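Remarks on the structure that follows.
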4 protein chains.
Amino acid sequence: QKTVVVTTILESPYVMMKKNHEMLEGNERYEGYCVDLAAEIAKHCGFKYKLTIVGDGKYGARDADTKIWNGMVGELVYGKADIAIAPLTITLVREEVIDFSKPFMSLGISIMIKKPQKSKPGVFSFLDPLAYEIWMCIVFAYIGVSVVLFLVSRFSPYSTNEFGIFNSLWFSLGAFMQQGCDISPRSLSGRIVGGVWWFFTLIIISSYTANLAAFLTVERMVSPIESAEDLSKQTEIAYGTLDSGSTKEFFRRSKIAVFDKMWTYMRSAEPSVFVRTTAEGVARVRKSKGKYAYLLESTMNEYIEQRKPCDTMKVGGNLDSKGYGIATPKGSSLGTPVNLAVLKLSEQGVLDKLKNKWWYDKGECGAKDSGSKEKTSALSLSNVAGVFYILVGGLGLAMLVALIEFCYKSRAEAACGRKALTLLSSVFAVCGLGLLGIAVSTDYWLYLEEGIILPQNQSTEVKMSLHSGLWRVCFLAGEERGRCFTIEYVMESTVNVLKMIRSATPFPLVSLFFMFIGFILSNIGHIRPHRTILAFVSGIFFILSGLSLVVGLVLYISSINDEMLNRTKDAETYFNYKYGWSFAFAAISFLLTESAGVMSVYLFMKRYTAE
Amino acid sequence: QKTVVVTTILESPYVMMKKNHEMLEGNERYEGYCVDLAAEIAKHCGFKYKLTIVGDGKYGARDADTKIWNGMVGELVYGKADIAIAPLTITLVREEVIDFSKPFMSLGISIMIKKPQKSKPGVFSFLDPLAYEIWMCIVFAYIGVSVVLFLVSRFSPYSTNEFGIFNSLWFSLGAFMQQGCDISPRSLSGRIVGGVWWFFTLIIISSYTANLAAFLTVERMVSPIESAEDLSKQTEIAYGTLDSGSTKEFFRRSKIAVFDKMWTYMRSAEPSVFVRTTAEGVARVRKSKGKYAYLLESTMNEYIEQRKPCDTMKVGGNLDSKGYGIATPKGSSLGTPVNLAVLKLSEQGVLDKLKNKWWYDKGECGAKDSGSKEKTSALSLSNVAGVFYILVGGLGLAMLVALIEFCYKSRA
Amino acid sequence: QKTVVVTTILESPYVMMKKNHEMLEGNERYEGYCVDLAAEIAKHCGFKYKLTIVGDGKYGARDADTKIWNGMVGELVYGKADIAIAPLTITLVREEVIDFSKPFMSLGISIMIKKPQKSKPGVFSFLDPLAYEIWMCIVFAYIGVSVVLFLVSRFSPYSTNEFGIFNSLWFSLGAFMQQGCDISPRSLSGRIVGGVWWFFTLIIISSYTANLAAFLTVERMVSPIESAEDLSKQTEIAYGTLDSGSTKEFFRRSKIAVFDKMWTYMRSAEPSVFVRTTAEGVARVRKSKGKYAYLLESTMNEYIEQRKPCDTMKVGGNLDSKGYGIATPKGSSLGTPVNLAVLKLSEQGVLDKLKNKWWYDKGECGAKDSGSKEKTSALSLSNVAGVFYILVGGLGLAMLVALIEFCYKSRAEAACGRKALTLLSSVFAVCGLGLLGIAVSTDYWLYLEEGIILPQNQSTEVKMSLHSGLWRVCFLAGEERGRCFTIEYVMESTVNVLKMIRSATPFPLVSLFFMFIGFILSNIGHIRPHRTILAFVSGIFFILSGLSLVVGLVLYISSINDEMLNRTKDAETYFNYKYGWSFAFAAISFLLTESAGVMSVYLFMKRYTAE
Amino acid sequence: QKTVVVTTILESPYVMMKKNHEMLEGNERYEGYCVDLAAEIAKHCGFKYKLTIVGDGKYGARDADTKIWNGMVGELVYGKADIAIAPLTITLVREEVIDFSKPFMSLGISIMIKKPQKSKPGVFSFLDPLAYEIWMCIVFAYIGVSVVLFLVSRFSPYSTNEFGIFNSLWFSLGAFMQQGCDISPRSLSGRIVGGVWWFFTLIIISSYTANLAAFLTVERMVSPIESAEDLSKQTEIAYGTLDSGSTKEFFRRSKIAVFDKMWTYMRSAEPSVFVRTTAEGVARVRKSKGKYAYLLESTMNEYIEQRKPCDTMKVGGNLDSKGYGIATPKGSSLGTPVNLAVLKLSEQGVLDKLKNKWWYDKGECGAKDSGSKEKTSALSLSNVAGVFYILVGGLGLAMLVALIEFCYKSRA
């Protein structure tokens with residue numbers, strides 16, 4: 001008896017080329033699932049076979065014009081082959097011309113998404129419930145309360161008062177942390193400043209606990225996709241199929257209410273969700289950061305999942321039911337013994353043994369299914385790592401302060417302070433005047449950039465950029481030219497920002513007017529050491545200078561933030577902002593002005609004692 | 001056989017030109033709602049048709065001088081067209097010269113406003129979790145406990161009177177603010193007052209923190225107006241219509257008491273609320289931060305809501321009632337089968353199937369497009385900005401007290 | 001010319017009988033909307049009319065057998081009338097036989113729900129985040145810490161210690177409220193009891209703030225129904241239509257995807273959602289506590305809303321579009337002048353004027369639409385009323401204690417304590433032994449009732465009830481008989497509860513064994529006042545008696561609560577529980593045993609001082 | 001014309017008897033899935049039919065002694081029936097005597113477990129918002145701060161040494177527990193240690209309270225097992241099949257390494273995991289509190305899930321593959337038009353439309369029936385029960401310390 005000619009198509013992992021395919025001849029060139037299946041059927045039916053490949057590379061369809069078949073269905077009908085052992089779907093139009101066996105594999109439409117990965121949080125992500133502009137203003141308000149509580153306590157008739165500057169910074173730190181205090185204010189003016197600082201720290205701590213609970217609750221409500229119902233109702237993730245095939249024709253003629261709504265989305269969608277081939281459809285899933293899902297066959301979805309780089313995952317269940325079968329020509333002697341051989345292999349578990357060998361045992365994603373089990377939700381050390389770093393760094397600093405003050409006291413035991421306090425008061429005052437005087441004149445305060453993204457390419461293109469000041473605006477990228485207008489010379493939202501910068505104008509000018517008064521009285525007190533009231537009055541103008549600058553910065557930053565708030569959001573437009581080095585000089589000028597006001601009071605008390 | 005000439009006008013989404021209209025020719029150039037309606041009626045009635053745009057570009061009116069109709073009504077009277085499938089409003093003046101069918105779409109006058117978004121927080125928005133009648137009862141109870149703690153401690157001593165009237169206010173302030181106090185009561189009648197006032201503050205502070213967590217988690221936004229009578233009873237938000245059309249003529253000759261008050265406002269208003277075109281009226285709504293409301297037809301108001309940048313919405317219901325009809329010349333043979341076709345499509349749900357396809361399915365933003373996007377944000381400085389202002393104001397007032405204490409120490 | 005016969009049907013508010021309808025003749029018997037509309041049309045067309053009522057009471061339809069019409073459509077086709085001014089819907093099968101005008105009213109399908117009312121919260125609803133069994137055990141733990149901290153401090157060599165019983169109850173109260181303390185423990189055994197009570201109060205206070213935020217967040221996510229989309233996706237509220245009419249036939253033949261899902265629910269629903277008439281459909285809405293919604297015409301929905309008792313509300317927009325029209329016979333001279341009269345009345349606002357007069361100006365729900373505007377969410381005085389009542393009641397008690405102790409000190413100024421302390425120690429001990437001895441012997445500890453509801457009638461029918469003890473169970477309603485078995489004589493979930501009562505058995509027997517030891521040593525100390533160690537040792541057995549009973553009650557109540565937790569919940573089954581008067585005798589026995597242990601230590605110290 | 005005799009078997013929801021079956025007669029008595037399938041095939045093929053229940057009540061088998069088929073297969077071989085529309089499993093032994101069509105339903109072996117519900121809380125479930133590696137780093141940092149506060153305070157005095165090694169542990173314990181302390185540091189190097197340790201506890205306690213509010217608001221429940229390989233790697237949960245059928249014979253002659261380990265467990269297991277009937281196997285799942293899992297076919301497992309009291313669910317996927325077919329006698333003239341009818345119904349989505357109607361639309365509890373019901377509950381005593389046990393255990397240990405201190409005071 002003569003050999004049976006077997007036709008097959010090249011698909012992985014069904015039939016693949018072996019590596020030594022130039023050096024081998026005959027049936028040993030090939031390997032795969034269908035090669036091992038052809039050896040099993042030929043053992044039961046009892047024939048010899050020569051294994052070939054279809055020349056066209058198609059599965060089989062009828063031309064509407066010429067009414068002829070192509071592919072593997074063509075080689076069966078027109079006589080070129082005797083059996084077709086290949087992933088050939090049992091359909092109606094193929095059943096009328098050839099004979100299929102019972103199915104040896106069941107499959108359907110499935111869903112491919114990108115695998116969820118774990119992103120490590122930042123080390124200082126515990127600071128996230130409040131903006132960084134609040135954490136800066138708490139430190140400014142802490143210095144402001146501690147200086148005023150000193151001045152309002154150590155007056156000229158003071159009795160036996162205790163609130164020096166070292167006790168005042170320790171009282172305010174204990175009140176903010178709600179840890180109690182060793183001593184309390186007893187004067188009526190001391191209780192006013194102590195009472196308002198209690199109401200400040202009550203609102204801030206309750207705002208941190210409340211907004212942190214809002215982060216952890218919204219993150220817990222986020223649930224992934226696990227069915228085809230969830231894709232239909234949820235429209236931040238795009239999904240599409242291949243451009244021409246049986247998968248697209250399924251959603252077209254369907255009448256199921258779930259699948260009608262999915263074809264309504266894929267019909268009217270800009271840009272195209274349909275891809276041209278399978279490799280293009282997988283490549284969109286891997287790079288779109290979890291925003292794209294792909295619909296394909298159930299067996300290719302399980303094969304790509306077991307390959308490197310191991311970054312895709314199959315979710316849900318199948319949407320329909322199909323089958324693959326062995327095909328013979330109509331009216332052949334191989335019709336019945338092939339059909340009994342498939343049912344015999346299916347009951348001895350041999351068909352389930354070959355699927356485990358090619359899909360999983362040659363899997364490069366080694367035992368990936370074990371990693372899908374673990375899931376929990378609690379705080380870990382990655383969330384609160386930066387709190388321990390501040391604790392270690394605080395203990396290391398206390399070792400250094402205990403060491404250098406140990407050697408400083410031993411050296412002392414085994415009008416110098418008046419002269420050193422005189423010279424330190426003057427250097428901080430000149431640096432206090434000069435740093436604010438530069439900052440008001442210059443105009444590098446706020447940077448603003450507005451741009452538009454380019455989709456599907458990961459690139460942004462700006463349209464406008466500038467830097468602004470209190471009176472002068474110079475475009476850095478406006479008309480690609482360094483043109484400079486005043487704020488009165490107008491020309492959208494960026495116009496409304498520039499008007500609010502003009503609103504908070506007077507408060508730095510109040511502070512600059514007050515330091516210049518205190519600078520004159522401080523030098524003429526150094527000229528004439530008699531009439532010692534000049535040092536105490538000059539200290540008050542330094543403290544009123546800094547508190548006038550605090551309400552200037554709070555009202556400035558508040559006027560900036562709400563102008564980004566009222567604008568309409570878009571998915572294609574980004575808007576950023578950034579401070580400048582003039583804003584840093586105003587904040588540094590606060591630190592030098594308050595510190596020079598404290599030294600003037602110690603200059604008063606040490607000089608009034610000698611008088 | 002004879003080709004019926006169908007006249008129409010070009011307005012979205014009724015009749016639109018396709019993007020490759022230079023390639024195609026004839027009926028394949030056009031698309032829209034009224035094109036799909038022309039295909040359904042010609043199938044039931046049984047004729048063939050050729051779509052033509054009207055040359056004048058107007059719906060229809062009568063000149064008082066020359067008495068000549070212009071527009072789609074002018075083509076039906078003088079014979080240039082056979083049927084007008086278009087949004088033509090069924091009125092009395094047009095009814096005397098041509099014939100309409102039953103209405104295939106019902107509409108009215110509605111209100112367009114800007115969508116409510118996240119707003120600028122007020123300076124005293126930190127005291128929003130508790131109502132105003134709670135904050136005043138805390139102050140009244142603060143004075144009441146400190147008076148009772150003084151009176152009880154006076155005539156019942158147990159040496160020195162550590163609890164005066166000035167020290168009792170300092171004990172009760174430190175107890176509310178979760179801080180400690182240096183002195184404590186030492187009598188049975190004194191420790192009952194301190195014990196109850198401690199249990200008071202543990203409930204109030206825990207109720208404040210628990211209600212901020214409900215606000216920051218779930219975001220509910222409300223619209224200011226929801227009816228036409230609310231616009232008559234306010235003056236914060238301005239409102240107006242287009243300068244020439246049937247919308248302005250409705251508010252002029254209205255005898256309804258609500259609609260007559262609205263016309264006295266719109267007539268004597270400076271600056272002018274009236275606009276030139278439709279797009280200028282939409283543009284004032286988007287730029288005025290929610291201080292302007294535009295009054296237009298309900299079918300356009302639902303169409304602008306479904307287009308980019310998706311910024312507007314419709315509030316309330318319709319103000320009047322009117323309809324759109326299909327017009328034939330007086331005495332045509334098409335008048336009766338067109339009339340029976342519209343009532344047949346309406347009961348089969350086909351007219352609801354076409355409006356659902358062009359208004360909602362072609363919408364750039366769906367109902368669940370805006371619904372799926374949520375995010376949570378860090379607190380900005382503008383939220384807790386009012387707490388800083390009380391702090392600096394308390395620092396300034398504390399220095400004024402120390403001045404007038406020294407003056408009372410200098411005179412003494 | 002002859003009078004025109006006008007046919008009409010009796011519907012409110014279209015045509016109604018006037019009150020003097022027996023005493024009037026002609027057209028003045030009737031009133032309504034259609035009576036005022038008939039006077040307007042007859043003014044423009046210029047005729048005289050006599051107004052009649054159709055005899056059948058139907059609107060009009062064709063019999064499938066005999067092919068004849070009935071109702072008002074019948075009187076037009078067969079010649080009995082000349083015009084029909086009535087709410088007659090423009091449909092296709094009516095258009096072929098008679099002539100309608102243009103519509104004078106537009107309407108559709110709408111939704112009727114019960115109006116949301118405001119329910120006042122309880123005065124003590126601030127206690128709701130914790131169960132009442134926790135608030136009881138905090139008070140027991142407060143007494144237990146304050147006694148042990150006294151005993152562990154006032155030992156026999158004590159120096160200069162301060163922790164008496166009046167300072168110990170004040171230290172523990174300040175630690176629970178986190179308000180600080182005047183003095184602290186200094187002995188190592190005093191710091192252990194002070195440290196664990198700090199960890200108890202940290203977990204309890206953090207549990208109250210966290211669960212209160214869970215109440216207010218879930219209540220804020222609850223959103224009502226405002227569209228037909230929300231009825232389809234949300235299935236705790238049933239909705240139905242009338243049993244036979246055009247409203248039901250709309251949902252049957254519809255092909256809209258939203259309306260297909262609504263007919264799928266109303267088809268397969270047990271029991272019946274369909275009602276027989278309109279008055280039955282409104283009556284189900286008013287009594288089903290907001291669990292039922294009704295679908296009806298748009299104009300009857302707006303008319304019922306303006307009538308007493310004013311408890312229904314219209315939500316959403318219309319689902320379809322219909323019209324009402326004037327009908328004349330086909331081929332009549334009244335065809336064209338009626339059609340021009342309707343368009344003339346519609347443009348002069350006269351049709352909108354008559355609708356305001358009958359629907360709203362005769363409205364009994366006077367200006368109800370103004371009350372729908374107000375909406376806010378914050379805590380009010382109704383939520384926290386009980387906190388102010390405790391504050392007022394605490395200040396009123398302090399007035400009474402300050403008054404009676406004022407008269408008590410003035411009377412004293414202008415072995416008695418040993419004898420009174422001797423007799424008070426013995427009476428509390430006998431009452432301590434006798435109250436627990438009754439409670440262990442009896443078996444009225446826990447009541448359990450299980451039943452099943454009866455739907456749509458607001459009535460419950462029990463199936464089983466009993467009371468239980470530590471060894472004996474007697475059924476109160478089991479087999480409607482007072483039968484009594486032991487727990488070993490078993491016969492579901494109630495069996496599992498009864499085994500857990502056996503689990504917490506030993507701990508009351510440990511406490512009863514310890515008081516009987518302390519009772520013997522206390523009396524023989526009263527017999528022999530020498531050898532004064534008998535009073536101090538007997539005080540320790542009283543304190544160890546109560547602490548053994550605390551862990552008995554905690555383990556008992558924990559074993560009860562989780563047995564209601566593991567059972568499967570049903571909408572038709574209710575399960576309740578309740579304590580008995582044996583449980584009250586064990587809790588009272590704790591108060592007498594601890595108090596007798598404190599008096600024994602003062603009996604020791606006052607007697608050892610005289611020795 | 002000739003009436004075709006259709007044989008079938010009575011199993012829900014395939015073939016069921018209607019409730020008023022005594023009134024009706026003939027084909028009107030029955031309803032179900034396979035009755036609707038018989039109406040569709042007789043319409044395409046073009047015949048009339050008369051439904052009969054098989055008298056034996058069995059699907060089909062062959063006696064080894066008498067070699068006589070019994071059941072629905074026995075009626076097709078010996079001529080009493082013409083076609084068998086029923087869930088008849090396509091096997092090899094039945095294929096040699098009759099002919100099947102292509103499969104109209106695909107199924108396999110699945111796993112039934114009890115639904116995850118709210119569980120009994122453990123005694124130490126109060127420390128669930130923070131992980132175990134955080135609680136040990138708090139203890140390690142507690143010792144580290146108290147040692148540094150001692151060493152710094154010793155050789156740098158500023159009189160008396162208020163901060164010993166025993167007083168430093170008491171300062172740091174009161175600082176973590178939000179209480180106050182009576183003594184405070186008085187040096188620059190000492191106040192830095194107290195300042196940083198205060199900012200540590202403000203973040204940790206606020207992170208504990210914020211994460212309990214996330215747990216109590218949103219309830220997520222997890223199932224223990226989700227695959228067949230998880231049952232092989234555990235011994236907490238028992239599992240078994242029915243005593244006689246194709247489900248037990250699958251695990252016997254299986255050479256797969258996962259399925260062979262499962263048979264060594266099920267054979268040598270005491271007490272017996274095997275049951276008598278299907279309803280007894282479902283009953284052990286509902287009563288054993290989630291310690292038993294039953295292995296059955298996937299089509300019944302989806303049907304029990306949609307019935308009252310709605311207590312079970314299906315986990316994982318199928319273990320094998322098999323199908324159901326329509327059987328005709330070998331050599332009938334109906335064999336080819338029945339085969340082409342099943343492939344025609346399957347592509348038109350009609351077989352998915354019938355399974356969706358009987359499994360899900362007739363379900364007593366839907367997917368959104370269990371989804372719409374939410375409620376929030378007060379904390380019970382069993383949640384915070386472990387905190388009471390530490391308190392009483394601390395009270396007992398404090399009395400043992402005072403005994404051994406007096407003995408060291410008596411010897412001294």
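Please read every residue number as a count from 1 along the shown chain.
For this deposited structure, the header notes the method as electron microscopy, 3.3 Å.
Using the three backbone atoms N, Cα and C, a Cβ is placed for every residue, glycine included.
Among the features that Swiss-Prot reports, L-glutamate binding site is placed at A:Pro87, A:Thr89, A:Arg94, A:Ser246, A:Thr247, A:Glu297. The Cβ of A:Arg94 (L-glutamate binding site) has 23 neighbouring Cβ atoms from other residues within 10 Å, across all protein chains displayed.
A:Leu92 to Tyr (Swiss-Prot position 504) appears in Swiss-Prot as a mutagenesis experiment; the accompanying note says: Promotes dimerization. Strongly reduced desensitization. All protein chains included, A:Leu92 (mutagenesis position) registers 13 other Cβ atoms within 10 Å of its own Cβ.
The Cβ of A:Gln178 (variant position) has 20 other Cβ atoms within 10 Å, all protein chains considered. DSSP gives A:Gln178 (variant position) a coil state; it is part of no helix or strand. Under natural variants, Swiss-Prot gives A:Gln178 to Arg (Swiss-Prot position 607) with this note: In RNA edited version.
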Other CB atoms, at most 10 A from the CB of A:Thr247 (L-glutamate binding site): 15
By Cα-Cα distance, the member of recorded positions A:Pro87, A:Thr89, A:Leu92, A:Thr247, A:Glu297 nearest A:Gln178 (variant position): A:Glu297
Site extent for L-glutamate, whole Å (max Cα pair distance, A:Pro87, A:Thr89, A:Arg94, A:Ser246, A:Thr247, A:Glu297): 20
A:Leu92, A:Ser246, A:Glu297: the recorded positions whose Cβ falls under 8 Å from a chain B Cβ: none
Cross-chain proximity of recorded positions to D (CB under 8 Å), evaluated over A:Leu92, A:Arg94, A:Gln178, A:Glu297: A:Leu92, A:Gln178
Where A:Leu92 (mutagenesis position) falls in three-state DSSP terms: helix
For A:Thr89 (L-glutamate binding site), the number of other Cβ atoms found within 10 Å of its own Cβ: 16
Local backbone state of A:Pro87 (L-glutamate binding site), from DSSP in three classes: coil
A:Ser246 (L-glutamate binding site) versus A:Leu92 (mutagenesis position) - Cα distance in angstrom: 13
DSSP-derived structure type at A:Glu297 (L-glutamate binding site), helix or strand or else coil: strand
Interval of 17 unresolved-in-model residues, reported as the Cα distance (Å) from A:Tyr158 through to A:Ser159: 6
Cα-Cα span in Å, A:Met491 to A:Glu492, with 8 residues unmodelled: 10
Straight-line CA separation, A:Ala414 and A:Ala415, 8 intervening residues not modelled, Å: 20
Chain-internal residues, separated by at least six, CB under 8 A from A:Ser246 (L-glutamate binding site): A:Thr89
A:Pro87 (L-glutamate binding site): tally of other CB atoms within 10 A of its CB: 20
Same-chain residues at least 6 apart in sequence whose Cβ lies under 8 Å from A:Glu297 (L-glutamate binding site): A:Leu107, A:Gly108, A:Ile109, A:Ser110, A:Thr247
